[PDB]
Each structure stands twice: as C-alpha cells, then as structure tokens.
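Would you mind keeping the following structure in view while I ask a few things?
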Protein chains: 2
Amino acid sequence: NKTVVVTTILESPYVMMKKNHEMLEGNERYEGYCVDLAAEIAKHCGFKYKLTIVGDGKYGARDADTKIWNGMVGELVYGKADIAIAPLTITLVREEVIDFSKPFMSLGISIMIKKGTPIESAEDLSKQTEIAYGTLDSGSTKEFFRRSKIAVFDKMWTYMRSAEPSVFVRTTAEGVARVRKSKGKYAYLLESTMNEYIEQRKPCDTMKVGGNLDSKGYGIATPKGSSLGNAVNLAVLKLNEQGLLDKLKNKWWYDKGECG
Amino acid sequence: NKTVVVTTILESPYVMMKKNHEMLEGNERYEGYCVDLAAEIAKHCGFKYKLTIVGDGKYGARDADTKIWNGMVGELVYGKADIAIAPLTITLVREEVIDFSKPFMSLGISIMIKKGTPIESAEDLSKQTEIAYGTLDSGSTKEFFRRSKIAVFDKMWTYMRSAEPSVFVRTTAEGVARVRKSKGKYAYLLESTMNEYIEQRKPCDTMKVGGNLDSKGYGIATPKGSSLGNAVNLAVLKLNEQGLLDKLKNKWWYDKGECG
Ligand SMILES: N[C@@H](Cn1cc(F)c(=O)[nH]c1=O)C(=O)O
Ligand SMILES: N[C@@H](Cn1cc(F)c(=O)[nH]c1=O)C(=O)O
C-alpha cells in the first residue's frame, strides 16, 4: 500500500493551523472537524495518509475556456491528491468528473447579518437597495444564484453580478469581516454550517436569519474509479450511524461556543 | 431498451392509490411524491417504466438465519425489480448489497405525540413509564434503537424490546392510529418526514416534539452494478439543484395542509 494524499482547505472550523503548529510537523500541524474526520476515515478504511492544503486555496470549478479544473476538485482530477476531505459541496457538475461519498454533513445557503440589520429573508434583501449583499467569489453558493430560475434568487443574482463595488469576497473570513465592519450595510450569503459556527464566535455580533435557501451536503471526494471510493463511502455511513459525525459537529461548533 | 421495473411501497404521501384508481390502469393508478419523482427520474434518464408495489410490503431487512433479504431491498437483490423509488433509508448494511443515489430527501427519527402529552424529548420518554412508546416493527428506525450505544436511546430500546403489550406497529398508519386513540398514553417514534406530513392532516391532533434523534437520508436504489445507477444519481442531483425536490415536498406536505 501507499500513503494516501489528502487534499483539504483552510476553512474554520474544518481545518485550522494549530496555535503551536510551528513546533509540530506532518498531520499534527492541523486541527478541526475535517482533521478528526480524516483520522476516522483512514482508521476505518485501513490507510496511512498525509494531509495537504490545496495549492490554490479553491474548492473546485472548471474554467469555461481552458476546461481546466482548479481547487481540490482539480487536484483529484489531475492526480495531485488521492482524496479530498473538506466542506466540499456535492454538485452535479463535480459528480460528473469525480466521485463523492454519501454526505457527511447537511447544509443550505443562509443569510448572515450584523445584529440589528432589518432583514429577515432573501425576499427582504431582493426588495431593497440600502443593504448590499454578496457571496464567496467562487463556489457552490455563487453558482446557485447564477443558475437559479427562482424569481427572488434571479433578482438577487442580477443585482449582485453588477453591484459596485464588488459584493463578492475571497474567503469566508473576508465576508464575515465585511459584515462586522459595514454597520449593517452588508449582509452575507453563505453556507449555513459556516454561519452557525461564526454565530458562536466572539464578538458575537452576527446572526443567521430566515430559513436556508436550499438543501444539500458535503461529501468526501475521490478521483472517479478510485479503489478507495467504496470503502470511504461505507465509512461515512458507519460514522454517521454510530453518532460520531454528530459528536464531531458539537465538538467544533458548540461545545466551546463563545456566545453563551 | 427494456421497460424498467420500479418497486415502491404504499406509504403516504410518497405513494398512494388514487381515489378513482379502479377506473385507471398502469402507473396512472398511483399518486404521490415518489410517483412524481419516478416520472422525473425516468424523463431525465430516458427510460420507460412500470410502477409496482413491493410484494411483501416491507422496506428491506436481512434475516439472520436464512440470510434472505426481504422488502424492496430484496426485490432488487434478487432481480425482481430494477430500481426502488421510495422513502428507503440509506444505511450501511443496505449499501453493502445494493447501490444508493445521493439522497433526495433529508430526515431524522422524531417523536409524535397526541396534543397535550407531557413529553418534550427522548430523554423525557426514557425517564418515565406512564406513557408507552414504540416504533415501526421493522426498518431503520427500529434498528437505530437496537444498535444505539447512546445512553438514552439504549435505555429506550431496553424498555421497548420487552414492553407488554408490544409497542411496535406494522405500519405508520397503525402507529398514528395508536397515538390518536391512546389518550396520550402512547407516543410514536418515526421518521420526521412522515411526522411532518401527519401533523398537517385532520383531525390535527398530533404534533412533532423536540429535535430529531439523528440525521440521514432517503435514496433511490438499484441492484449493485446496475447500468442505471450512474444516470439516476446525476438525475437526483439535477432535480435537487433545480429546486424540483423542494417543490415536490411542498406539493405533497404543505400546499394542501389541512391544519391551517
Ligand atoms: N462548499 C462550497 C464552498 N463554499 C463555502 C462557503 F463557506 C460558502 O459560504 N459558500 C461556498 O460555496 C463548495 O464546495 O464550492
Ligand atoms: N425508511 C425506513 C422505514 N421507516 C419508515 C417510517 F415511516 C418510520 O417511521 N421508520 C422507518 O424505519 C427504511 O428504509 O427502513
């Protein structure tokens, strides 16, 4: 057997650099939900692995011109990594080029506001212009709006794509910082999982409002045809049935929440 | 190509006999969420199909002695059906013998009470003996309790397995009838999806209480190695992304709710 190369992404609380990572090496440098999940998956599948952070820091999109896949999806497609264990959304376009395990976490697009912002829904956002709003500049959330045929979401996309200055951000942390520093004049559309995590982090000035706009899941990905796919899929189901996934979410989201 | 034999189960509001089914034939005899889903899946995969109701009316379990699979899972395993489109829970033991598409619906085990019953959680149920409680006599809900290592659920299982008279029911309708006629002395543990549906049906005397005990999903199943598996999986993802699955749930659960 050969050491399995795992690609993942620095996104809290899935994968984060330990405070004393400098005095550590290898897999011990990282911590988080996906770090713990990788260990469990490897144990149940019987393989040794090496955690690596995706080179370009992206999730995975295909350039329409070059037809090249970037991010974690690209690392799997081109053979740079053997498996991706991260908050990677299971989508049709990705499923066509890589394999996904059954979902290990459920989520949906949601709204994050600075406390006090007079917004309760996506409809509210679409009907006004005072408060700007956007999404991560790349990823399944942005694609949801770009492709949506639903009236409200179509209206939101039409506004966001031409908004000036840009309402799109490079990372979740940037979106959160923008919400926190815009005095309620910026609302952020992001995956509910990240939203829920941030709501329990100091300075406790943000909140998730309304229901989710959609429902989907994160899955563990492997190059299509990979001999690891079957075992990884069964391991995810086993971990869910044993309640381990629920335990891990509580560990990284709520057990040490900072907002009471 | 050959007509695809679809196996499903009579479970409201997934598959139900039309009021005037007697004057109809073939697939037109049935209606419901899964009937509509089957039509969408068939359209997107390009196949003609025949809806059939599982012979033994079961979901799918393996007899420990004969090693024989019953229910819809069995029909796929033994080649009696080509695909199962129903509220079939994706589980490890089943995934080992048949293939499952990514989930088309999310759910979790939940508690159904007759309005007014002094119960708010699974913990509440486990700490008392006045109110009896049980599950469907076979299926993923019962297995959840039988296998759970979680204190509260283990305590509940220990009670349910030896309770007299039996707290297990043959069908969802039986569990609901038992809740409605037991004057609050019987609480029913069932999948949240069914619970949510019943709560919006007359006589509007039941209610879902507390959060779900777990989180999982329903998937479309095919015999392992089936040439239909890949297309069906992509179709589920496409239908979810296009918002069709959400539309179908609203259609069969809430659009015509009978409880205001
Ligand atoms: N999980 C997404 C990436 N991703 C992450 C986020 F935190 C978010 O808010 N939106 C998003 O699309 C993907 O796989 O593209
Ligand atoms: N979906 C389950 C069957 N099933 C159905 C129910 F309505 C319920 O409450 N519990 C259950 O296990 C399976 O696939 O076994």
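Every residue number used here counts from 1 along the chain in the order it is shown.
Backbone N, Cα and C define each Cβ position, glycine as well.
Sequence annotations record features per position, and here Swiss-Prot assigns L-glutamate binding site to A:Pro87, A:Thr89, A:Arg94, A:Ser140, A:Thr141, A:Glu191 based on experimental evidence. Under the heading of mutagenesis, Swiss-Prot lists A:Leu92 to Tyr (Swiss-Prot position 504) and annotates it as follows: Promotes dimerization. Strongly reduced desensitization. Listed in Swiss-Prot is the mutagenesis experiment A:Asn240 to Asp (Swiss-Prot position 775), annotated as follows: Increases rate of desensitization.
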I want to verify one value. Collapsing DSSP to three states, which class is A:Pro87 (L-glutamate binding site)?
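Assignment for A:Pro87 (L-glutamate binding site) reads coil.
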Chain B sits near which of the recorded positions A:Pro87, A:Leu92, A:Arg94, A:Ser140, A:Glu191, counting only a Cβ gap under 8 Å?
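Cβ contacts with B, in sequence order: A:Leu92.
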Within 10 Å of the Cβ of A:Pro87 (L-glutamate binding site), how many other Cβ atoms can you find? Include all protein chains, please.
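Neighbour count, Cβ to Cβ under the 10 Å cut-off: 23.
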Could you round the CA separation between A:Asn240 (mutagenesis position) and A:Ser140 (L-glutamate binding site) to a whole angstrom and send it over?
24
Should we count any of the recorded positions A:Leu92, A:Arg94, A:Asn240 as near ligand 1, judged by a CB under 6 A from one of its atoms, and which?
none
Give the number of CB atoms, excluding that of A:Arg94 (L-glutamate binding site) itself, located within 10 Å of its CB.
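Neighbour count, Cβ to Cβ under the 10 Å cut-off: 25.
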Near the Cβ of A:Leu92 (mutagenesis position), how many other Cβ atoms are there if near means within 10 Å?
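17, counting other Cβ atoms within 10 Å of A:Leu92 (mutagenesis position).
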Under 8 Å between C-beta atoms and at least six apart in sequence, can you list the same-chain neighbours of A:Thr141 (L-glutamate binding site), or say none if there are none?
A:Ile109, A:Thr135, A:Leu189, A:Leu190, A:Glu191
May I have the list of same-chain residues other than A:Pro87, A:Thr89, A:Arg94, A:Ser140, A:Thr141, A:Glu191 whose Cβ is within 8 Å of the Cβ centroid of the recorded L-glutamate site, in sequence order?
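The surrounding set, listed in chain order, is A:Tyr59, A:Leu88, A:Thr91, A:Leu107, A:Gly139, A:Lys216, A:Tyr218.
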When DSSP is mapped onto helix/strand/coil, what comes out for A:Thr141 (L-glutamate binding site)?
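Assignment for A:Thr141 (L-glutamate binding site) reads helix.
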For A:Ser140 (L-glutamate binding site), list the number of other Cβ atoms lying within 10 Å of its Cβ atom.
24
